[PDB]
Amino acid sequence: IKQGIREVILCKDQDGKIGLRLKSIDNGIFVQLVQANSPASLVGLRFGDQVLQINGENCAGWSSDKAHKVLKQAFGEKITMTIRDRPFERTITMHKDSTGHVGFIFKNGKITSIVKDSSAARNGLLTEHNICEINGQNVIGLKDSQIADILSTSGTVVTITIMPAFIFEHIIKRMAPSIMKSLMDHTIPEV
């Protein structure tokens, strides 16, 4: 979680698209979906990112409709955005043991129990928290089995990014689980 605010410059692709859906939460604007191979993934936009400004206008109190409308009517040759990095999220670092465990159970991306004298226990992993990323890779709406797979095929150091269930469930609301699985950027970022 980068310790505040950064500017991004976007250029609409050939189809006039940036690869972004937005959601009104608590009178802010938050990233609900970043589409793979889009302008929004290139410049590094993330699920849970807050959009403070679009072309130097404040997003405070905008509807999801209005945020999308503004993006539609932008001479998209160039779009500035002011971003606060995933303000609703936290990052926890764990170390696998002998039997290759970090020591929780999760269902539908949501951590449901922590396991006795584990790295998850030692590091204060919380339950009722949705898994948003694993080693910087967005994992939102992958099956649980594929989440297990990123963890097995990960280094002995494991860096998980979590969001409280209540807030998770308010962001992804009115977004079909198919699009989550299908279209959300799940790639390692490019250099």
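We number chain A the way Swiss-Prot does; in order, the residues shown are 108-298.
Just so it is clear, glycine is given a Cβ too, placed from its N, Cα and C backbone atoms.
Taken from Swiss-Prot, the feature domain 'PDZ 1' covers 114-193. The domain 'PDZ 2' annotation in Swiss-Prot covers 198-273. While the structure shown retains the original residue, Swiss-Prot records the mutagenesis experiment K214 to A with this note: Disruption of the cooperative binding of C-terminal peptides from FZD7 and phosphatidylinositol-4,5-bisphosphate. Impaired interaction with FZD7 and disruption of the cooperative binding of C-terminal peptides from FZD7 and phosphatidylinositol-4,5-bisphosphate; when associated with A-250. Where Swiss-Prot documents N215 to D as a mutagenesis experiment, the accompanying text is: Disruption of the cooperative binding of C-terminal peptides from FZD7 and phosphatidylinositol-4,5-bisphosphate. One mutagenesis experiment catalogued in Swiss-Prot, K250 to A, is accompanied by this note: Disruption of the cooperative binding of C-terminal peptides from FZD7 and phosphatidylinositol-4,5-bisphosphate. Impaired interaction with FZD7 and disruption of the cooperative binding of C-terminal peptides from FZD7 and phosphatidylinositol-4,5-bisphosphate; when associated with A-214.
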Local Cβ density at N215 (mutagenesis position) - other Cβ atoms counted within 10 Å: 13
Three-state secondary structure, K214 (mutagenesis position) (per DSSP): strand
Neighbouring C-beta atoms (10 Å sphere around the C-beta of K250 (mutagenesis position)): 11
